[PDB]
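**Q** A single structure is presented below for examination.
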Amino acid sequence: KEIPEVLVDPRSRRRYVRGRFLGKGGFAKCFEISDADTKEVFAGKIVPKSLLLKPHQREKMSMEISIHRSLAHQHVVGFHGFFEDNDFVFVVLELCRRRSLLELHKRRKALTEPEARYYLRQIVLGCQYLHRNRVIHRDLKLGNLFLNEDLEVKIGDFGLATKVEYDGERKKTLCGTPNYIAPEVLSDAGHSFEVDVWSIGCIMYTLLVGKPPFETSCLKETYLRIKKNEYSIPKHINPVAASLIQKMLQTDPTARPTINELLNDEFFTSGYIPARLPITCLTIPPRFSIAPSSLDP
Amino acid sequence: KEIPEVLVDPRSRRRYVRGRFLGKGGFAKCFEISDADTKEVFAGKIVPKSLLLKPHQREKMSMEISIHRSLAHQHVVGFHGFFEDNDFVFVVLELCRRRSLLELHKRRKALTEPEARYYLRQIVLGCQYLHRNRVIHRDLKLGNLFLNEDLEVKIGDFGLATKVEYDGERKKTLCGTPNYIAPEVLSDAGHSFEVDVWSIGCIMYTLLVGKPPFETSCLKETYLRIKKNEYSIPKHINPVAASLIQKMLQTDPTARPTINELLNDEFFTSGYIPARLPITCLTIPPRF
Ligand SMILES: C[C@@H](Oc1cc(-n2cnc3ccc(CN4CCN(C)CC4)cc32)sc1C(N)=O)c1ccccc1C(F)(F)F
Ligand SMILES: C[C@@H](Oc1cc(-n2cnc3ccc(CN4CCN(C)CC4)cc32)sc1C(N)=O)c1ccccc1C(F)(F)F
Ligand SMILES: [Cl-]
């Protein structure tokens, strides 16, 4: 089944022109689309209804939309609406013109500490909003931490997300395999908000070190290292940053910081956080003083 | 970790006395130092080994030294040797007593055309030597164009410099952010010797106009102007000078003059070049 050249909404009679191809997310394909009337450009997620025939996939799609449409925060990908024809489901999302932290990490590898801190603070602010709205993402990775023109982080891809119905509710079932598998998900012990802090722990490590904390050449060794909490922080990592990674990457979920305690860590409160990053930071490391002061030209 | 009062070389047993503070280059600190034996005064670059613990910083430091130690030209800062203790790396460089073109430009702003031509010819001569030795500086700015007692230009600071291994090699990765970002570096398209001509273009503009060609109050507008090659030459600039700036500041790297063609421009061949500049030119405009 071919994808339509123009995407028409039965209800609001809104019509979008299928522009540049952006990429595919497993089962879904993503295109740059523009409203023919207003000329406003969006990120169109397009899922073949042929691949939703399995009821367990319809649950996943409906749950993703239900969660994403209820969210509105400057560090969460905007949800502008959804619709369907008889062949495809169309989801209209905020366009983040600088792709995601995955593309940045592939080009730059290890970031400077101020860059890491700049990105991580926004990731935590976004996740804080989710957790306060009783949402667990359960699949935070570089690839779904999107970047807009101003290099502001936007959390997207709620494909594995669940809503907590009461305070201390623990979940078992996932409709897919998270990128950063927390030890309580691997052991099938039940999980809550703490999985998001684990993945933020893996993300922080990757940004500062330039490679993942657990990932090896084979998944069998990868998952054994996660089970036994076997990872090594290079001595070149600063003591405050090293400390915060150790807090987040703990086997005991109750031992990890909450998202509120995470934001109030010395790493953020006592560390230099740039107000802006120059656009050159996508490809080349920026200059920072040993002791940056807001009393300087 | 405190910096030693006297700097001792394990090999050669050479010993220098840490004199007047000259300034800091981001991660490095620079001091006026003198050989206790010969009394010869040098510029000592001192880098804490604590800040080199990240291997990708050790590559940058070793590459800078490797390139700089292989160079010997009257328009390139002399490299007299390097050594280390367990806490610091020490690099001994030629002392340029009149600092750099940045300090001159801050005091004088727009130079006269003969002054501009005098400085630019030496900058090009230095860069010509680099390019002939398959070296791209990639960070030429007023701040690393140093001036000796006689106001002769010396190119220093090979912190972002790379050596070209083969004919037609194009480079991607920079270990820092150049002051004058060429459009092919901004677009991550690959770059070669042409970036040096771009920066010489920006430098020539700044010397004659008294402000940078692209730099605005915000970096977002600055980088958009570079991408689209949006800049304005004041009508008061002479036509031959204006022409040469237009040749160097082109988006297409292949369209720019080479460093050899640059030197043979009408601006240099047909323009008045002073043999010397008087020391008063640091603070007040000279007569010709
Ligand atoms: C299905 C798609 O969903 C999106 C897309 C979004 N998106 C918004 N603006 C964007 C600008 C560019 C890119 C391009 N992709 C290429 C692959 N890369 C790993 C991430 C950026 C994607 C952009 S947000 C969002 C979401 N679900 O919230 C998606 C989700 C997760 C990983 C990859 C994609 C996909 F590759 F398909 F794009
Ligand atoms: C790290 C240092 O390295 C040097 C220093 C050199 N140098 C030689 N004689 C000199 C007389 C005075 C001054 C002082 N600076 C103050 C700042 N100004 C922008 C330039 C002159 C520096 C002199 S040459 C040279 C080099 N790497 O080739 C350096 C490189 C680039 C910009 C600044 C400095 C630093 F500020 F640290 F000095
Ligand atoms: Cl990992």
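Quick note: numbers on chain B are straight from Swiss-Prot, i.e. 38-325, in order.
If you check the header, you will see the structure was determined by X-ray crystallography, 2.6 Å.
Cβ coordinates are placed from backbone N, Cα and C, and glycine is handled just like the others.
The annotation ATP binding site is assigned in Swiss-Prot to B:59-67, B:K82, B:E131, B:178-181, B:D194. Here the residue is the original one, but Swiss-Prot notes a mutagenesis experiment at this spot, B:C67 to V: In analog-sensitive mutant; enlarged catalytic pocket to accommodate purine analogs; when associated with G-130. For the mutagenesis experiment B:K82 to R, the note given by Swiss-Prot reads: Loss of kinase activity. No effect on RIOK2-binding. Experimental mutagenesis at this site is recorded by Swiss-Prot as B:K82 to M, annotated: Loss of kinase activity. No effect on S-phase progression. Experimental mutagenesis at this site is recorded by Swiss-Prot as B:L130 to G, annotated: In analog-sensitive mutant; enlarged catalytic pocket to accommodate purine analogs; when associated with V-67. The annotation that Swiss-Prot gives for the mutagenesis experiment B:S137 to D reads: Increases activity. Results in a block in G1/S. According to Swiss-Prot, the mutagenesis experiment B:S137 to A carries the following note: No change in activity. Increases activity and restores recovery after DNA damage checkpoint; when associated with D-210. Listed in Swiss-Prot as a mutagenesis experiment, B:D176 to N is described as follows: Abolishes kinase activity. Per Swiss-Prot, the feature active site, proton acceptor maps to B:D176; the stated evidence is experimental evidence. Experimental mutagenesis is annotated in Swiss-Prot for B:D194 to A, with the remark: Does not interfere with FRY-binding. Record note (Swiss-Prot), mutagenesis B:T210 to A: Abolishes activity. Abolishes checkpoint recovery. The unchanged residue is displayed. In Swiss-Prot, the entry for mutagenesis B:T210 to D states: Increases activity and restores recovery after DNA damage checkpoint. The structure shown retains the original residue. Looking at Swiss-Prot, the entry for mutagenesis of B:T210 to V says: Reduced catalytic activity, but no effect on affinity for ATP.
Mind running through what each feature is packed against?
**A** In the three-state DSSP assignment, the secondary structure recorded for B:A65 (ATP binding site) is strand. There are 18 other Cβ atoms within 10 Å of the Cβ belonging to B:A65 (ATP binding site).
Using a 10 Å radius centred on the Cβ of B:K82 (mutagenesis position) and all shown protein chains, the other Cβ atoms total 23. For the recorded site, B:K82 (mutagenesis position), the DSSP three-state label reads strand.
Neighbour density for B:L130 (mutagenesis position): within 10 A of its CB lie 22 other CB atoms from the protein chains shown. Secondary structure at B:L130 (mutagenesis position), taken from DSSP and collapsed to helix, strand or coil, is strand.
Note on B:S137 (mutagenesis position): other Cβ atoms within 10 Å of its Cβ, all shown chains, come to 20.
Classification of B:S137 (mutagenesis position) by DSSP places it within a strand.
Around B:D176 (mutagenesis position), taking its Cβ as the centre, 21 other Cβ atoms fall within 10 Å, counting all chains.
In the three-state DSSP assignment, the secondary structure recorded for B:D194 (mutagenesis position) is coil. Taking all protein chains in view, 22 other C-beta atoms sit within 10 angstroms of the C-beta of B:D194 (mutagenesis position).
The number of other CB atoms found within 10 A of the CB of B:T210 (mutagenesis position), across every protein chain shown, is 13.
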**Q** Just checking: which of the recorded positions B:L59, B:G63, B:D176, B:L179, B:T210 have a C-beta under 6 Å from ligand 2?
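**A** Result: B:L59.
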**Q** Going by Cα-Cα distance, pick out whichever of the mutagenesis positions B:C67, B:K82, B:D194 is nearest to B:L59 (ATP binding site).
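**A** Given the candidates B:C67, B:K82, B:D194, the nearest one is B:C67.
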**Q** Counting Cβ atoms within 10 Å of each candidate's own Cβ, which of the recorded positions B:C67, B:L179 comes out highest?
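**A** Highest number of other Cβ atoms within 10 Å: B:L179.
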**Q** Quick one: of the binding-site residues B:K61, B:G63, B:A65, which has its CA closest to the CA of B:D176 (mutagenesis position)?
**A** B:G63
**Q** Would you kindly give the Cα-Cα distance separating B:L130 (mutagenesis position) and B:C67 (mutagenesis position), rounded to the nearest Å?
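**A** One finds 10 Å between the Cα atoms of these residues.
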**Q** Name the recorded positions, out of B:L59, B:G63, B:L179, B:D194, that lie close to chain A, meaning a Cβ-Cβ distance under 8 Å, keeping sequence order and answering 'none' if none do.
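**A** Answer, by Cβ distance to chain A: B:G63.
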**Q** What subset of the mutagenesis positions B:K82, B:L130, B:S137, B:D194, B:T210 lies within 10 angstroms of B:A65 (ATP binding site) at the C-alpha level?
**A** B:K82
**Q** Could you check which of these mutagenesis positions, B:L130, B:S137, B:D194, B:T210, sit within 10 Å of B:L179 (ATP binding site), going Cα to Cα?
**A** B:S137
